[PDB]
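Asker: Please find one structure pasted underneath; my questions will follow.
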Amino acid sequence: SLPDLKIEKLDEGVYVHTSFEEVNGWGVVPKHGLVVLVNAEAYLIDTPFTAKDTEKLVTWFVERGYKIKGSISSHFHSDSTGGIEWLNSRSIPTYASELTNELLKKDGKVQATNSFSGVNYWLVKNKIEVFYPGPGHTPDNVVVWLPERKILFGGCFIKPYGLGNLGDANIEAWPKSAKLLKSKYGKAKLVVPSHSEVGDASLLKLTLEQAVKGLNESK
Ligand SMILES: CCOC(=O)[C@]1(CS)N[C@H](C(=O)O)C(C)(C)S1
Ligand SMILES: [Zn+2]
Ligand SMILES: [Zn+2]
């Protein structure tokens, strides 16, 4: 038995959802995403691993009076996209980058119904921004920025204590992508990783250090 879906308030209008999955060779893996509230509407920043937990997460906010206006997935792995199929079946708009949707399609997985293409994209103008720092953990990984809270969801790109699975990684680009991320969000109040605890902007520095060290160790 895996731990249950957790939902925890992080800031005004910002909640961290944590789901858990058994991943062969990694044991029980936690995955953090966000739910962001704008007025009476809720946006999912990454879906939980599974449809079950995506439904639980949606139910919780609907029962509390928030309409689910959409989800955005930060990269194509199923810890960010596992609930897209279920959201689509409920006519809740799902978003992912063009490249993320291409990689879903290539793996025979359900795609988001909406795609965006380019370095920056406003999911909600002035409230929820999407930014592509370049390849790192995967070729498609993006981050999500909440300007009114100075909170950055770094997703599986933020790796403060070790890079993790390099199977889909672009280790030669990750240092550059990490330097770009740090220079753009160096003033973030909070940085939310997918697989470790929330921290401050130093998680940007630590990530860059881990990327540079990972590229060095591949000699
Ligand atoms: C489907 C299970 O796989 C995953 O969804 C991830 C996506 S990042 N794979 C990673 C890895 O293999 O290191 C992880 C940190 C274990 S979680
Ligand atoms: Zn991943
Ligand atoms: Zn991940």
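All chain A residue numbers match Swiss-Prot; in order, they span 21-239.
Each Cβ is built from the backbone N, Cα and C atoms, and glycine gets one as well.
From Swiss-Prot, for reference:
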BINDING   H95, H97, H157  Zn(2+) 1 binding site
BINDING   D99, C176, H215  Zn(2+) 2 binding site
BINDING   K179, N185  beta-lactam binding site
MUTAGEN   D99 to A  Almost abolishes catalytic activity against cephaloridine and imipenem; drastically reduces catalytic activity against nitrocefin and benzylpenicillin. Only one Zn(II) ion is retained in the active site, in vitro
MUTAGEN   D99 to E  Drastically reduces catalytic activity against cephaloridine, imipenem, nitrocefin and benzylpenicillin. Despite mutation, two Zn(II) ions are retained in the active site, in vitro
MUTAGEN   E105 to G  No effect on catalytic activity against ampicillin, various cephalosporins, or imipenem. No effect on resistance to ampicillin, aztreonam, various cephalosporins, or imipenem, in JM83 E.coli strain
Asker: DSSP secondary structure for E105 (mutagenesis position), reduced to helix/strand/coil, please.
Answerer: helix
Asker: Ligand 3 is in the model; which of the recorded positions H95, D99, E105, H157, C176, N185 have a C-beta less than 6 angstroms from one of its atoms?
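Answerer: Going through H95, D99, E105, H157, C176, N185 in sequence order, those close to ligand 3 turn out to be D99, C176.
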Asker: Got a sec? Which of these mutagenesis positions, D99, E105, has the most Cβ atoms within 10 Å?
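Answerer: Max Cβ neighbours within 10 Å, all protein chains included: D99.
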Asker: At the level of the C-alpha atoms, what whole-angstrom distance separates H95 (Zn(2+) 1 binding site) and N185 (beta-lactam binding site)?
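Answerer: Spelling it out, the Cα of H95 (Zn(2+) 1 binding site) and the Cα of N185 (beta-lactam binding site) are 14 Å apart.
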Asker: In the structure shown, with every protein chain counted, which of the binding-site residues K179, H215 has the densest set of Cβ atoms within 10 angstroms of its Cβ?
Answerer: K179
Asker: Starting from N185 (beta-lactam binding site), work out which of the recorded positions listed here (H97, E105, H157, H215) have their Cα within 10 Å, and give them in sequence order.
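Answerer: Hits: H157.
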Asker: Same chain only, sequence gap of 6 or more: which residues have a CB within under 8 Å of the CB of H157 (Zn(2+) 1 binding site)?
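Answerer: In sequence order, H95, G175, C176, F177, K179, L183, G184, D188, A189, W194 meet the Cβ cut-off.
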